[PDB]
Amino acid sequence: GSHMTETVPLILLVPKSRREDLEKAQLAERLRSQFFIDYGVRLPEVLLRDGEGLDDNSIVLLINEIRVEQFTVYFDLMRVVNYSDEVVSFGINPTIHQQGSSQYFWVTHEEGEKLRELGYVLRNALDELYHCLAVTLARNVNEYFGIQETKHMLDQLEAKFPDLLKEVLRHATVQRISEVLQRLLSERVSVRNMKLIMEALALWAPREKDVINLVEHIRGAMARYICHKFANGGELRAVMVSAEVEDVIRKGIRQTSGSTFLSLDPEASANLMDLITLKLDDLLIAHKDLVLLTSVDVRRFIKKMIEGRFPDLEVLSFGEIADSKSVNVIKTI
Ligand SMILES: [Ca+2]
Ligand SMILES: [Ca+2]
Ligand SMILES: [Hg+2]
Ligand SMILES: [Hg+2]
Ligand SMILES: [Hg+2]
């Protein structure tokens with residue numbers, strides 16, 4: 001460990017009424033172990049604290065002792081991941097939580113079993129809580145991960161692939177590598193496969209000195225791993241960006257002698273955001289459980305544009321999902 005982790009614990013405010021059960025379930029320990037498995041980096045220590053005034057189905061995450069997000073988890077119910085309105089036709093009244101324009105639908109255990117037979121996918125409450133936390137923690141990676149962690153990882157790798165590390169370091173500094181890794185994690189891409197990441201840096205770093213651009217190439221190299229992560233072991237649920245919207249973005253792109261950036265009139269960008277908002281508004285699958293699909297040329301710009309309003313909606317390129325299996329496009333923007 002380094003200071004990055006060691007000096008800055010995460011705090012979960014939980015209901016007093018659930019504390020003992022969350023201890024028994026080893027919430028804190030399992031969050032830490034699973035996150036490491038899933039993303040390849042270590043979280044800080046996780047402290048539980050009883051939260052004043054919390055109902056029985058609420059959790060708050062504090063980073064740096066500051067409230068970051070409040071989650072609703074129906075501990076005694078089941079979440080319907082691929083909900084549709086058809087469910088109400090069957091005489092089920094779900095329990096519904098909304099955060100922004102994302103909606104979450106919960107049913108009884110008995111109702112769940114019924115729904116499964118009709119091909120709905122269910123998630124248990126602790127599994128949902130872990131997903132919520134993980135998504136939010138990935139985004140906030142810079143709070144607990146940096147050069148010290150990167151250097152450790154490089155050192156571990158070196159012990160195994162010395163010549164590979166040698167080559168990479170000739171073309172990228174530790175700082176630059178750390179930046180690449182943070183940018184991957186912040187977009188929910190795992191860094192567990194360090195060997196592959198390093199092979200891609202050895203290929204690309206000699207030639208690409210702009211960090212944003214470099215990251216895009218690395219993502220490309222890692223395509224299989226990105227896809228497998230997002231899709232889990234299930235179908236990939238997606239919203240497609242229309243050729244129309246792609247073009248608005250494309251026209252706004254300016255190439256320089258340095259970085260490539262998006263340059264849209266503020267009114268124009270606001271109007272485009274209003275359109276994206278409108279198209280997303282009536283979705284019944286939560287944003288963290290979706291991806292937006294677009295062309296490689298516009299992917300990173302679309303991500304930057306929407307992340308203010310829609311922080312939990314990741315954006316993949318068509319190439320990134322080349323190894324996909326079942327894909328379900330639920331909507332076009
Ligand atoms: Ca119900
Ligand atoms: Ca407006
Ligand atoms: Hg169940
Ligand atoms: Hg969530
Ligand atoms: Hg995949």
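Note that the numbers count up from 1, one per residue, in the order the chain is shown.
In case you wondered, yes, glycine gets a Cβ from its N, Cα and C as well.
The Cβ of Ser17 (variant position) has 13 neighbouring Cβ atoms from other residues within 10 Å, across all protein chains displayed. In Swiss-Prot, the entry for natural variant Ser17 to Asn (Swiss-Prot position 369) states: In strain: RKS3013, RKS3014 and RKS3015. The structure shown retains the original residue.
For the natural variant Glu29 to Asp (Swiss-Prot position 381), the note given by Swiss-Prot reads: In strain: RKS2985, RKS2993, RKS2995, RKS3013, RKS3014, RKS3015 and RKS3057. Classification of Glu29 (variant position) by DSSP places it within a helix.
Cβ contacts within 10 Å of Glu52 (variant position), excluding its own Cβ and spanning all protein chains shown: 7. According to DSSP, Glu52 (variant position) is assigned to coil rather than to any helix or strand. Under its natural variant entries, Swiss-Prot includes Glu52 to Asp (Swiss-Prot position 404) with the note: In strain: RKS2995 and RKS3057.
Long-range C-beta contacts of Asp55 (variant position), restricted to its own chain and to partners at least six residues apart, with a cutoff below 8 Å, comprise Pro15. In Swiss-Prot, a published natural variant is listed as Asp55 to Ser (Swiss-Prot position 407), annotated In strain: RKS3013, RKS3014 and RKS3015.
Under 8 Å, Cβ to Cβ, and six or more positions away along its own chain, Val60 (variant position) finds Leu12, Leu13, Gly51, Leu54, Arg67, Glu69, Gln70, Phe71. Under its natural variant annotations, Swiss-Prot gives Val60 to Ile (Swiss-Prot position 412) the following note: In strain: RKS2995 and RKS3057.
Record note (Swiss-Prot), natural variant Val88 to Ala (Swiss-Prot position 440): In strain: RKS2985, RKS2993, RKS2995, RKS3013, RKS3014, RKS3015 and RKS3057. The unchanged residue is displayed. Residue density at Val88 (variant position): 12 other Cβ atoms are found within 10 A of its Cβ, drawing on all protein chains shown. Look at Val88 (variant position): DSSP puts it in a helix.
Cβ neighbour count for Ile96 (variant position) (all protein chains, 10 Å cutoff from its Cβ): 12. Quoted from Swiss-Prot, the note on natural variant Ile96 to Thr (Swiss-Prot position 448) is: In strain: RKS2985, RKS2993, RKS2995 and RKS3057.
Here the residue is the original one, but Swiss-Prot notes a natural variant at this spot, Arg123 to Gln (Swiss-Prot position 475): In strain: RKS3013, RKS3014 and RKS3015. Around the Cβ of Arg123 (variant position), the same chain contributes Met78, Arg79, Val81, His131, each under 8 angstroms and 6 or more positions distant in sequence.
Under 8 Å, Cβ to Cβ, and six or more positions away along its own chain, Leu137 (variant position) finds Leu10, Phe35, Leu43, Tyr144. Quoted from Swiss-Prot, the note on natural variant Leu137 to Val (Swiss-Prot position 489) is: In strain: SR-11, RKS2985, RKS2993, RKS2995, RKS3057, RKS3333 and RKS4194.
Where Swiss-Prot documents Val248 to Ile (Swiss-Prot position 600) as a natural variant, the accompanying text is: In strain: RKS2985 and RKS2993. Neighbours of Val248 (variant position), defined as other CB atoms within 10 A of its CB across all chains, total 16. According to its DSSP assignment, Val248 (variant position) is helical.
Ranked by CA distance from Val88 (variant position), the variant positions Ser17, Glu29, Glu52, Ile96 have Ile96 at the top as the closest. When secondary structure is read from DSSP and collapsed to three states, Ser17 (variant position) falls in the coil class. Using a 10 Å Cβ-Cβ cutoff, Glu29 (variant position) registers 11 neighbours. Geometry remark: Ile96 (variant position) versus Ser17 (variant position), CA distance 22 Å. Put simply, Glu52 is the one of the variant positions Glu29, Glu52, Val248 whose Cα lies nearest to the Cα of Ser17 (variant position).
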